[PDB]
Amino acid sequence: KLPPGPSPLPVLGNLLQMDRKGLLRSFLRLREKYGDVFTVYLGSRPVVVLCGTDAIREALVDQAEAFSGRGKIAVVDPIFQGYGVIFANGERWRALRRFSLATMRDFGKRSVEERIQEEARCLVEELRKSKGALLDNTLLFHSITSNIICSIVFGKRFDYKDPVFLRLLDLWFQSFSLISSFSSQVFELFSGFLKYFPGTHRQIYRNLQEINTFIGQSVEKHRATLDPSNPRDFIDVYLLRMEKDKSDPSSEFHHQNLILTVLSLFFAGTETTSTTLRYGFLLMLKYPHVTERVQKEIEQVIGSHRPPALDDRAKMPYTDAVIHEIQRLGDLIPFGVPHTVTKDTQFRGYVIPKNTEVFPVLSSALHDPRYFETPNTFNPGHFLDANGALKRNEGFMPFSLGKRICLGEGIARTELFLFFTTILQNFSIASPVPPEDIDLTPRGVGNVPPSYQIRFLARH
Ligand code: HEM
Ligand SMILES: CCCCCCCCOCCOCCOCCOCCOCCOCCO
C-alpha cells in the first residue's frame with residue numbers, strides 16, 4: 001500500500017538513514033533512489049514525502065481535498081493543540097480560514113496596502129537617521145513585518161524603539177530559532193520520551209505562553225473599549241462574531257481559537273517575510289547590477305517623489321521577477337509545512353492511510369531543472385520572457401499550493417514589493433564585504449541566511 005522507502009527500525013524509524021549534508025540533502029538522496037514519492041519513518045510515524053513539481057501539484061492541486069489536512073509540529077503543538085487557523089483541521093480550520101480570509105480582505109478603516117506603505121515610510125524615516133552607518137537589518141525587518149500583523153490584529157503599529165515591542169520581538173524571534181534548531185527536530189521524532197526532560201521545547205513553550213498572555217490582555221482591552229458599529233481590527237471583528245454565535249454551542253468562534261488564531265498570524269506572518277527581505281538585500285549586495293536595474297525601473301515607472309503603490313508592480317516586471325527569484329532561491333520553507341491526508345487516499349501506485357503525514361518538499365519544485373535554467377544561481381530571467389514581460393512558472397510555489405496555500409500570500413507579496421521598492425527608491429546600498437566574497441549559503445530545518453552588515457546611502 002504505502003509508497004516505497006528505507007526499511008524502518010522499531011521506535012527509531014529511519015533515524016540512521018541520514019543525514020550528512022542535511023535533512024534536505026537526505027531527502028534529495030532518498031529521492032534519487034526511491035523516486036519522487038517515498039515513505040520515511042520519523043520515529044514510529046510514517047511520512048509520505050512529495051518531491052518535484054509534478055508530484056506536489058498532483059497531490060495538493062489535483063486532489064486538493066484529500067491533501068488538505070494539517071500535521072502537528074511537536075515543539076509548538078502543546079501551545080496550539082489543534083486550535084488556530086494554521087493547526088486546525090476539518091470544520092474548525094474551514095471556519096477560521098473562511099473568517100480570517102474574509103476579514104483581512106478588508107483590513108479596520110485604512111487598507112492593508114495603506115498600512116504597508118505607512119510602515120515603509122516609517123522604515124525610510126528610520127533608516128535615514130543612521131546617515132549611512134553600518135547596521136544589521138534583522139531587527140528592523142522583523143519589526144516592519146510584525147508591525148503589519150500588529151496593525152491588522154491590534155489596529156495599531158509600534159514604534160521601532162518601544163521596549164514592549166522590542167521585548168515581544170526578541171521573544172518571538174528566539175522561538176523561531178529554537179523551533180528550527182536540530183534539538184527541536186530531535187524532539188519531533190521522540191517527543192514522547194523527551195517531553196519529560198529539559199530542552200528547547202520548554203523554552204519555546206514559555207516564550208509562546210508569554211506572547212499568548214499579551215494577546216489575552218489585548219483581547220480584554222479590546223472588549224472593554226469595543227464599539228460594535230466601528231470594528232478596529234481582527235480582534236474586534238472576531239469579538240463581534242463571538243457575540244453573534246453566542247447561542248450556537250457548535251461554534252468554533254470561542255476564546256481559545258481567538259488567542260491562537262492571532263498567535264498563528266504572528267507565527268506565519270513575520271519570520272518568513274522578514275527573512276525574505278533580509279535574504280533579498282543580501283542578494284542585492286552580491287549583484288549590484290540587478291539592484292541597479294531595479295532602481296532604473298523604479299525611476300522610470302514611479303519616479304523619485306511619490307511612494308510606490310501596489311498598482312506599480314504590474315508595470316514593473318523586472319522588479320517583480322527579481323522578487324520572484326529572491327523567493328525561489330531563498331527557499332525559506334524547503335520542506336513546506338506538514339500536511340496529512342483527510343481520508344484513505346489513492347495516490348499514484350499507493351494508498352496513503354487516513355491521517356498519514358505528508359511533507360510537500362517545496363524546495364525540489366523551486367529548484368526543478370525543468371522550469372529553471374539555472375536552479376542554483378540567481379537568475380531573474382527565470383521569470384522574464386523574450387519581450388521582458390513577467391512570465392508564470394510552474395515550479396514557483398514558495399507559498400505552497402491547494403487549499404492550504406498561504407493564507408497571507410497577497411499580504412506577503414505586497415510587503416515584499418512595497419518594502420523592496422520603497423527602500424531602493426530612497427537608498428542605495430553598500431557593505432564591507434566585496435560582492436564576490438559574499439556567501440549566500442545558509443546556516444537546521446530552517447534555511448536561514450547568514451548575518452551581515454549593510455549601509456543605506458540616501459539618494460538625490
Ligand atoms: C514571504 C512570506 C511568506 C511565505 C513564503 C509563506 C509561505 C507559506 C507556506 C509555504 C505555507 C504552508 C501552506 C501549506 O500548508 O502547504 C504557509 C501557510 C500559512 N501562511 Fe504563509 N507565508 C508567508 C507569509 C505569510 C503572511 C504575511 C501571512 C499572514 C499575514 C501568512 C499566513 C499563513 C497562514 C495563516 C498559513 C496556514 C494556512 C492554513 O493552514 O490554512 N503567511 N505560508
Ligand atoms: C542523526 C540524527 C538525525 C535527526 C534528524 C531529525 C529529522 C527530523 O526532521 C524533520 C523535521 O520536520 C521538517 C518539517 O518541519 C517544517 C516546520 O516548519 C515550521 C514553519 O513554521 C512557520 C509556519 O509559517 C511559515 C509560513 O507562514
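All positions are counted from 1 along the displayed chain.
Header says: X-ray crystallography, 2.3 Å.
Backbone N, Cα and C atoms are what each Cβ position is placed from, and that goes for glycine too.
Pulled from Swiss-Prot, these are the features on record:
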type	residues	note
BINDING	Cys406	heme binding site
MUTAGEN	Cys406 to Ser (Swiss-Prot position 436)	Conversion into an NADPH oxidase with negligible monooxygenase activity
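Across the 2-residue gap left unmodelled in the deposited entry, the distance from the Cα of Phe107 to the Cα of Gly108 comes to 5 Å. In sequence order, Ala268, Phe399, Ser400, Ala412 are the residues of the chain that are 6 or more apart from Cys406 (mutagenesis position) and have a CB within less than 8 Å of its CB. Spanning 2 unmodelled residues, the distance from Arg443 to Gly444 taken between Cα atoms equals 7 Å.
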